[PDB]
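Data first, discussion second: the structure below is written as structure tokens.
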Amino acid sequence: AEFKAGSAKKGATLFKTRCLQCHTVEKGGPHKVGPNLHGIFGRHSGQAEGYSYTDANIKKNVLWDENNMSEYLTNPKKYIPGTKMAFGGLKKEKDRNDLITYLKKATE
Ligand code: HEC
């Protein structure tokens, strides 16, 4: 809900242990069960090239920023009802700040 820059070093560890199973960050990177996240910030939802999203993620049409990403990551299924995933969220605010600090840089 209210992003504050944290530790990108801790964020990189959080990405490996909590996201990397389903996502990649690199430009041209592959889709896993979830879409490749290159260019995610400043783009509307459902637009990773070559990835087929649910109607819910497409219809949400959220312009990803650091704040709505933090709210989304707390509980994705609450933010986008209908989204399909075996992911429940990053409940700790410090974790979300660190993760997003790293992600903003890694997906640029
Ligand atoms: C697999 C069990 C997943 C984990 C762990 C995480 N995510 Fe995920 N994510 C997954 C799926 C299947 C999808 C698409 C869902 C759909 O409704 O089609 C997503 C989507 C995202 C998005 C939105 C992408 C977009 O709108 O273009 C983001 C921003 C995202 N996921 C980020 C993310 C992060 C940072 C994670 C670790 C905290 C993470 N997800 C976990 C599957 C899975």
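All residue numbers here begin at 1 and follow the chain in the order shown.
Going by what the header records, the deposited coordinates were determined by X-ray crystallography, 2.3 Å.
For all residues, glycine too, the Cβ spot is worked out from N, Cα and C.
Around the Cβ of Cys19 (heme c binding site), a 10 Å sphere holds 19 further Cβ atoms from the protein chains shown. What Swiss-Prot records for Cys19, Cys22, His23, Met85 is heme c binding site.
Record note (Swiss-Prot) on the mutagenesis of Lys77 to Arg (Swiss-Prot position 78): Loss of methylation by CTM1. Around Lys77 (mutagenesis position), taking its Cβ as the centre, 14 other Cβ atoms fall within 10 Å, counting all chains.
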On the three-state reduction of DSSP, what should I expect for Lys77 (mutagenesis position)? helix
Apart from the site residues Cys19, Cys22, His23, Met85, the 8 Å Cβ neighbourhood of the heme c centroid comprises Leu20, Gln21, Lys32, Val33, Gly34, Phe87
